[PDB]
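Working notes, structure below.
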Amino acid sequence: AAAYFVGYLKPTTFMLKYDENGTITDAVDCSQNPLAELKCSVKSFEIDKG
Amino acid sequence: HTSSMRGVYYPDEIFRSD
Amino acid sequence: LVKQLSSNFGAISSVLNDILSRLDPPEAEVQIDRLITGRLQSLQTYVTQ
Amino acid sequence: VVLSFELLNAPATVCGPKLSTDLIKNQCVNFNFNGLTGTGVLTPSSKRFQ
Amino acid sequence: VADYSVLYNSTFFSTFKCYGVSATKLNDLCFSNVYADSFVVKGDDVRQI
């Protein structure tokens, strides 16, 4: 087996969660859905209703 | 065939807390 | 208020003790004045709110 | 000759003629670690640096 | 270990114009890795750099 799995990228914004010991383990791309952009705007991973 | 939350690197060398 | 504290109000950097180390005082005061004005405006807005 | 400077938050390798001093912990003193100037109390915590 | 002492005493430099940092403060600040360049311009091309 010999594959490439190459994917291009575009300049976008990201919200990086920093857990204990300095690891990320979680991120939110604020360019795919309005929900992700809302999560990035308020700096939270759980959004309330409204 | 889809990059499902893949390719997340450290933007800098600065250590950050919670 | 914390985010406005770490804001580069048209200067070299938004963090103190970083422009006083790489620049000269006569050339650093120009950048310090803008940061001071921005922080004063942000703190005045915070106090009004 | 263009002398380009680069930090990238990397461990500094080229320093100046300044002489190093002794580590004074648990006391509000001035610090100049890798050029970072300021004043604080050098105290160790349980952080895990990579 | 840099000193930046052989560049300020002599005066054979045509245009000593630093950008970003000041020359008088390079003796105390450290760096990770410096990059030097070497090229010959046609006299009046220094202002373009």
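In order, the residues displayed for chain D correspond to 497-546 in Swiss-Prot numbering, which applies throughout.
Heads up, header says this was done by electron microscopy, 2.9 Å.
Quick reminder: no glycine exception, Cβ is built from N, Cα and C everywhere.
Per Swiss-Prot, the features are:
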type    : residues    : note
VARIANT : D:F501 to Y : In strain: Isolate GD01
(request) Tell me the Cβ neighbour count for D:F501 (variant position), meaning other Cβ atoms within 10 Å of its Cβ, over all protein chains shown. (result) 17
(request) Please classify the secondary structure at D:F501 (variant position) using three-state DSSP. (result) coil
